[PDB]
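> The structure's right below; bear with me while I get my questions together.
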Amino acid sequence: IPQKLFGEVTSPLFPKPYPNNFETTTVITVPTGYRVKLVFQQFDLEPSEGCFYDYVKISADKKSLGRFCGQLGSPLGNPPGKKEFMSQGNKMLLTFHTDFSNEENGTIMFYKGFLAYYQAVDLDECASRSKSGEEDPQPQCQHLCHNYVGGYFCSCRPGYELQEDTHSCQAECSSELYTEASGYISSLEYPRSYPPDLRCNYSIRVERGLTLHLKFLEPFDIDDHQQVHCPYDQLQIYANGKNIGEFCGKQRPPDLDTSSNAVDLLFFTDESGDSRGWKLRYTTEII
Amino acid sequence: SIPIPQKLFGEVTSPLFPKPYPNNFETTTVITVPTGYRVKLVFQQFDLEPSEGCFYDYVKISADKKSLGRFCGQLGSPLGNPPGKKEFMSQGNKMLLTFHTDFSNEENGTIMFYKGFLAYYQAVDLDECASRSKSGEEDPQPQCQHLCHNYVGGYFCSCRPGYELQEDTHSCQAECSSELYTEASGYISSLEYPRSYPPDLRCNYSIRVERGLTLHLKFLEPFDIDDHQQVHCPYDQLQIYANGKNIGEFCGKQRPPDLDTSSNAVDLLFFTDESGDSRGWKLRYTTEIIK
Amino acid sequence: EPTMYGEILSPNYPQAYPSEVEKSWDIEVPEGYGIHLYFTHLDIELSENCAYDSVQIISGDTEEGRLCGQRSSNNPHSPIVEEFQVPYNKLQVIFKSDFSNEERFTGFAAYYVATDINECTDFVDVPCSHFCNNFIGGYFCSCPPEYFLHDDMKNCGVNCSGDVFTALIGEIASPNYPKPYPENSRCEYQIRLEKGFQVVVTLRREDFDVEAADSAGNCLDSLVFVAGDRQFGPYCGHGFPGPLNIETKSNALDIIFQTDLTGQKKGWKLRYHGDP
Amino acid sequence: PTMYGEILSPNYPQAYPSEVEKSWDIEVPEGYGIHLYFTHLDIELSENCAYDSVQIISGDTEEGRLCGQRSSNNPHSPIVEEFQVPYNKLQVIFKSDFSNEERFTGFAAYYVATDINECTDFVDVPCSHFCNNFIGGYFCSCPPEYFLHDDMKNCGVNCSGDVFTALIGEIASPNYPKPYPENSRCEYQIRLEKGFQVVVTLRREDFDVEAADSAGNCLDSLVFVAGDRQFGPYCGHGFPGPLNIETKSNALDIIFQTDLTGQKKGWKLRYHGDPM
Ligand SMILES: *[C@@H]1O[C@H](CO)[C@@H](O[C@@H]2O[C@H](CO)[C@@H](O[C@@H]3O[C@H](CO[C@H]4O[C@H](CO)[C@@H](O)[C@H](O)[C@@H]4O)[C@@H](O)[C@H](O[C@H]4O[C@H](CO)[C@@H](O[C@@H]5O[C@H](CO)[C@H](O)[C@H](O)[C@H]5O)[C@H](O)[C@@H]4O)[C@@H]3O)[C@H](O)[C@H]2NC(C)=O)[C@H](O)[C@H]1NC(C)=O
Ligand SMILES: *[C@@H]1O[C@H](CO)[C@@H](O[C@@H]2O[C@H](CO)[C@@H](O[C@@H]3O[C@H](CO[C@H]4O[C@H](CO)[C@@H](O)[C@H](O)[C@@H]4O)[C@@H](O)[C@H](O[C@H]4O[C@H](CO)[C@@H](O)[C@H](O)[C@@H]4O)[C@@H]3O)[C@H](O)[C@H]2NC(C)=O)[C@H](O)[C@H]1NC(C)=O
Ligand SMILES: *[C@@H]1O[C@H](CO)[C@@H](O[C@@H]2O[C@H](CO)[C@@H](O[C@@H]3O[C@H](CO)[C@@H](O)[C@H](O)[C@@H]3O)[C@H](O)[C@H]2NC(C)=O)[C@H](O)[C@H]1NC(C)=O
Ligand SMILES: *[C@@H]1O[C@H](CO)[C@@H](O[C@@H]2O[C@H](CO)[C@@H](O[C@@H]3O[C@H](CO)[C@@H](O)[C@H](O)[C@@H]3O)[C@H](O)[C@H]2NC(C)=O)[C@H](O)[C@H]1NC(C)=O
Ligand SMILES: *[C@@H]1O[C@H](CO)[C@@H](O)[C@H](O)[C@H]1NC(C)=O
Ligand SMILES: *[C@@H]1O[C@H](CO)[C@@H](O)[C@H](O)[C@H]1NC(C)=O
Ligand SMILES: [Ca+2]
Ligand SMILES: [Ca+2]
Ligand SMILES: [Ca+2]
Ligand SMILES: [Ca+2]
Ligand SMILES: [Ca+2]
Ligand SMILES: [Ca+2]
Ligand SMILES: [Ca+2]
Ligand SMILES: [Ca+2]
Ligand SMILES: [Ca+2]
Ligand SMILES: [Ca+2]
Ligand SMILES: [Ca+2]
Ligand SMILES: [Ca+2]
Ligand code: NA
Ligand code: NA
Ligand code: NA
Ligand code: NA
Ligand code: NA
Ligand code: NA
């Protein structure tokens, strides 16, 4: 079936008792991105220890889940009764087998058959692909995907942009504005390692007639070098239109006083992230 | 200068090469060979602005998802970090090259003239088999059960003696239908013995000796087939046809009796269930004469 | 126009939101779907009873929730911070902010997805008399053996006619057997053989339990076999009163089963064969 | 012609027929070698594979002959026997006599086309200066201020236009290895950084210039000028100086004078730098 919600699969002639010498395979097919749940309402077959005579063989996704026979209530039989039988993919193969004689080991017997009811269900693509394993490239999502019926769609963590493929995310970190009186500014995902290949302009614009006070916090960790300062990563600071220092390293830079109402912290990263980053408190005073 | 999906080899140069390169320049050229190829490349001429740790100018070559090299300087000089001619291979089919140069190429404060570089790149075939990521391949199945083959561009698969390749060209079934035996003596064993036998089989092990001989079947130990003490051979069956007619449907743990056929044509039919726990069977068939 | 999924962000996300705003969003999914609305990010101006600034969840007329404050997800295995599930196909979300922000507040980021309503289980009232079937986007009812579903698509009812038995050896039982027989019903089963044969009915003495007779001995519920002029019954009580092997001397037999409104029991089972 | 292929014994994997002689002609495109390998080998065993055999012939010569019962010893490899050839075609001939003592399943083999790395795979390299391999062929390249000759194989120097700035480079006489032109003066100039010394190497065998007169004065001459210092004039068959020469100068002028007649093969050299 190309597209179907639910359905019924019965033994032949149901409810009328089933004919002997019969084996038929019916295959349930829900559309792409759905699982197949099913249960039995009525179940009345020829019982046999190990189901030699008659049986219902239900198999899903290259594995036989069940081969079951007997009556709903009777022992010495392996009946499903009402148990859930879910597939993983979108296909569930059912088979029904019956020899020539169901009416011998006692005397005449009248066996009705079975009522299979099957629902479609949605599968959780996220928890399927990302639960364990999988280091090679697969179609799985970077920051978070979403599980909804049928398909799945993706989204990124606060302050990141989704790229065209709708699977991965870069940082935006271009027009990061700050107009409040005090505040905190931190490199993206602090104190975890900062993303590489960035052009950040953390802009502070307070009401004119104030002076800004920049207080760097610990830790302050950026890839530096003892020969030349800031070759890979740079944290430039512009104040009042002009640069006032390009910083990188391990000890925090000095607490800076600007005499300005407009500052811009420019952040340039390399193509690797080992160091953690930086965080600062900016406060306002009067002139 | 030659990035293109369908191309074997190519040239990538510094700008204006051979004429010395302009200051304040950074360009990224990406090499792309077709699917299933690696990218090898080397430098013939190499003459850049040197710098301790290549702060000023550099050539940044990066592979699949990792920067392999960032190198600068002149072919011979020990001022640091020239590739010279060294091999730089990618894993996938794409190789990203970049060339960066700041404003000042004139050190000590007098003019200097730096030519650039000559990059030659070959394509190469990759060994899909030898990759060997045994798990973490559910979207593709790039590795084969019995054997795959490495050839240029693509790869194809094949099965061990006595198996058939199924549609996916990655996995194998058993053939085990027209298994013939015409020699005087011989050995017949269930597939992959004494390991567990495959399920879902219809085997016709046919013996046809020259007429005027009689066959002697001697079963060996072990003899292990899924049986049941109530009704024998419900799941697995090993039927034996002799001279056109059935002469016994066997399964179990103790071996069947040594059989004497009085026939020149026997057929052992083997029917398996949809699981393999038991091991199987093996037999020696021998020939005797008449007057 | 209705969708199965969607995104709702605070204005100017993930920057600071403007003051003096009242923005509203109307969530809508198709018929017979519930809604799961969950928040991946929450940083809003904190006030008691979320007075100053707030994000509000209203279903119909009633307030399903009201959030404010600075909060991040405690579980590292889940990004969800707050969440809601509703049995309705529409929702409303209202974000409002007063004229000032003392600190910088990035707002909120949330998403919604449409879920199937399992009409059988999700409600206390089940809309099927006998058996309920859920499917993605709706439901429909089903019935036990030899029951037929009534016009209202909801409740079922028993038939016990239309079946003519022509087999020489066969079985007959009371409906629902071995469960109790239905009340206020008349069940007639008919056997029709060749002229030369006799229908002989066997039923086990223990496989018979029908509502007992009154003090005077008249069966309030009864079972009776009609063979032309002869008639066997009425039979009732716990245990079959007749012999275990009964000869009707007839090739065509009508078995009638009468029950009143209350006073039901297990029922009966039988098997018949022929004799020349 | 293909890039890959499969070859099986007749009736594989059953017993092969007797009195057979089957042949297969393998063919790959130009500039490819062939890797032919056997995954299964079970053939009637005879000394020098007399009775039954499988035969590998490339062109006119027998690359191999196999028989016997054999399986792969390496559990990490299915290959039992294998062959690699620098040729684009092969021949495989399987032949069997009229009897088999036991049951022999034959053989199963496969072939794949490999690129010839024309630079490395042969001892003779078809480029005078630099060789470039690619999948399916090759092409040559040259050192600084050299221009490649019409034959697409050997490179050549021009007498003028060249200022040498490379730290390690080559210089040759014009037309080399063909005879040098008459009545010409070719001066080549090397200009390095001041801190370096030009050190000139040229092979004792890579030098043949018109011999000197009886008095020992070179009629054709080659000479190195380093400011005040001067090496030469050199002439005759074979370089008279040492194979490794130190000039002690960062700028060097090499002058090459010839008269009207009496020409010879010429010379070739390569220079590098050394600090002071
Ligand atoms: C297991 O594998 C064996 C393999 O041998 C297989 O046995 C073979 O079964 C087939 C079944 O048909 C036999 O084939 C033919 O049988 C014909 C019988 O005809 C009657 O039955 C038909 C239905 O089966 C029906 O439609 C007809 O109307 C009729 O009622 C018979 O006519 C026919 O005779 C030819 O025999 C051979 C081919 O087998 C011909 O050629 C000869 O072949 C031999 C090699 O075997 C040799 O090369 C000779 O030189 C060559 O001439 C010959 O010319 C006759 O015309 C044919 O026999 C096979 O006989 C039989 N093989 C045997 C018994 O050795 C089993 O069935 C398999 N079991 C399974 C799969 O479960
Ligand atoms: C980081 O991000 C900030 C903001 O996001 C950028 O700042 C903007 O860009 C420049 C640099 O600060 C500013 O442009 C300058 O504006 C001055 C006056 O400001 C007003 O003018 C512009 C144009 O009318 C308005 O659009 C703007 O909103 C302001 O209201 C001018 O004085 C400057 O003009 C020229 O002055 C002299 C001539 O006398 C020249 O010598 C100068 O070179 C200059 O060209 C100039 O126009 C702009 O105002 C900033 N704010 C905005 C756009 O809102 C940073 O540039 C950015 N930094 C990095 C590294 O990315
Ligand atoms: C069950 O036994 C009976 C007789 O063989 C049949 O059931 C009949 O089912 C139909 C609906 O498909 C009912 O029809 C309706 O009857 C009412 C009578 O009041 C009439 O007003 C409507 O216009 C409509 O025709 C019918 O009542 C019902 N008969 C019964 C219950 O005796 C049927 O053959 C058997 N099987 C099934 C599945 O019903
Ligand atoms: C070594 O010396 C030769 C001397 O012949 C130099 O060759 C010069 O090459 C230029 C090309 O750059 C020739 O120009 C010609 O242009 C036409 C029209 O486009 C083109 O069809 C020709 O194929 C050729 O390229 C030029 O004639 C030639 N110079 C002289 C004086 O003949 C060069 O320095 C070195 N050799 C080569 C092959 O470059
Ligand atoms: C059915 O056969 C089994 C074993 O043959 C036996 O236990 C049972 O009594 C038989 N009769 C029935 C179930 O009526
Ligand atoms: C000139 O070059 C020398 C090289 O040793 C260097 O020490 C000096 O600083 C250079 N001159 C200037 C002005 O940089
Ligand atoms: Ca049966
Ligand atoms: Ca889904
Ligand atoms: Ca870094
Ligand atoms: Ca520069
Ligand atoms: Ca390949
Ligand atoms: Ca088995
Ligand atoms: Ca506010
Ligand atoms: Ca529903
Ligand atoms: Ca009653
Ligand atoms: Ca032979
Ligand atoms: Ca080649
Ligand atoms: Ca001369
Ligand atoms: Na960080
Ligand atoms: Na086996
Ligand atoms: Na916001
Ligand atoms: Na009942
Ligand atoms: Na063979
Ligand atoms: Na020469």
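The numbers used for chain C are those of Swiss-Prot, and the residues that appear cover 16-291, in sequence.
We read in the header that X-ray crystallography, 4.2 Å was used to get this structure.
Note: Cβ is positioned from N, Cα and C throughout, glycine not excepted.
Got these off Swiss-Prot a minute ago, pasting:
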type	residues	note
DOMAIN	C:16-130	domain 'CUB 1'
MUTAGEN	C:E35 to A	Does not affect association with the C1Q subcomplex
MUTAGEN	C:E60 to A	Slightly decreased association with the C1Q subcomplex
MUTAGEN	C:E63 to A	Does not affect association with the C1Q subcomplex
MUTAGEN	C:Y67 to A	Does not affect association with the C1Q subcomplex
MUTAGEN	C:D113 to A	Slightly decreased association with the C1Q subcomplex
BINDING	C:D131, C:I132, C:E134, C:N149, C:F150, C:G153	Ca(2+) 2 binding site
DOMAIN	C:131-172	domain 'EGF-like'
BINDING	C:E226, C:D236, C:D275, C:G278, C:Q279	Ca(2+) 3 binding site
> Give me the long-range Cβ neighbours of C:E134 (Ca(2+) 2 binding site): same chain, 6+ apart, Cβ under 8 Å, in sequence order.
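Expected: C:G47, C:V141, C:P142, C:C147, C:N149, C:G153, C:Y154.
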> For the binding-site residues listed here (C:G153, C:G278), which one has the lowest count of neighbouring CB atoms within 10 Å of its own CB?
C:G278
> Can you give me the residues near the recorded Ca(2+) 2 site, meaning same chain, not C:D131, C:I132, C:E134, C:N149, C:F150, C:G153 themselves, Cβ no more than 8 Å from the center of the site's Cβ atoms?
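Once C:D131, C:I132, C:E134, C:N149, C:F150, C:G153 are set aside, the remaining close residues are C:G47, C:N133, C:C135, C:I151, C:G152, C:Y154.
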> List, in sequence order, the same-chain residues at least six positions removed whose CB sits under 8 Å from that of C:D113 (mutagenesis position)?
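Spatial neighbours, sequence-distant, of C:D113 (mutagenesis position): C:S34, C:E35, C:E60, C:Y67, C:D68.
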> For the recorded Ca(2+) 3 site, enumerate neighbouring residues of the same chain (Cβ within 8 Å of the Cβ centroid of C:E226, C:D236, C:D275, C:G278, C:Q279, site residues themselves excluded), in sequence order.
C:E198, C:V225, C:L235, C:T274, C:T277, C:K280
> Sequence gap of 6 or more, Cβ distance under 8 Å: name the residues on the same chain that satisfy this around C:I132 (Ca(2+) 2 binding site), in order along the sequence.
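Same-chain residues close to C:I132 (Ca(2+) 2 binding site) (Cβ under 8 Å, separated by 6 or more) are C:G47, C:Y48, C:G49, C:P102.
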> Listed in sequence order, which of the binding-site residues C:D131, C:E134, C:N149, C:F150 sit with a CB under 8 A of chain A?
C:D131, C:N149, C:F150
> Which one is it: of the recorded positions C:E63, C:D131, C:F150, whose Cα lies the shortest distance from the Cα of C:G278 (Ca(2+) 3 binding site)?
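Its closest listed neighbour, by Cα, is C:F150.
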> Can you tell me which of the recorded positions C:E63, C:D236, C:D275, C:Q279 is spatially closest to C:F150 (Ca(2+) 2 binding site)? Compare CA atoms only.
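Closest by Cα: C:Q279.
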> Which of these recorded positions (C:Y67, C:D131, C:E226, C:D236, C:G278, C:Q279) have a C-beta closer than 6 Å to some atom of ligand 14?
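Near the molecule: C:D131.
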> Kindly assign C:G153 (Ca(2+) 2 binding site) to one of the three DSSP-derived states: helix, strand or coil.
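The three-state answer is strand.
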> Going by C-alpha positions, which of the recorded positions (C:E63, C:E226, C:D236, C:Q279) is nearest C:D131 (Ca(2+) 2 binding site)?
C:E63
> Compile a sequence-ordered list of residues in the same chain as C:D236 (Ca(2+) 3 binding site), six or more apart from it, whose Cβ lies below 8 A from its Cβ; state 'none' when nothing qualifies.
C:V225, C:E226, C:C251, C:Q273, C:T274, C:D275, C:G278, C:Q279, C:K280
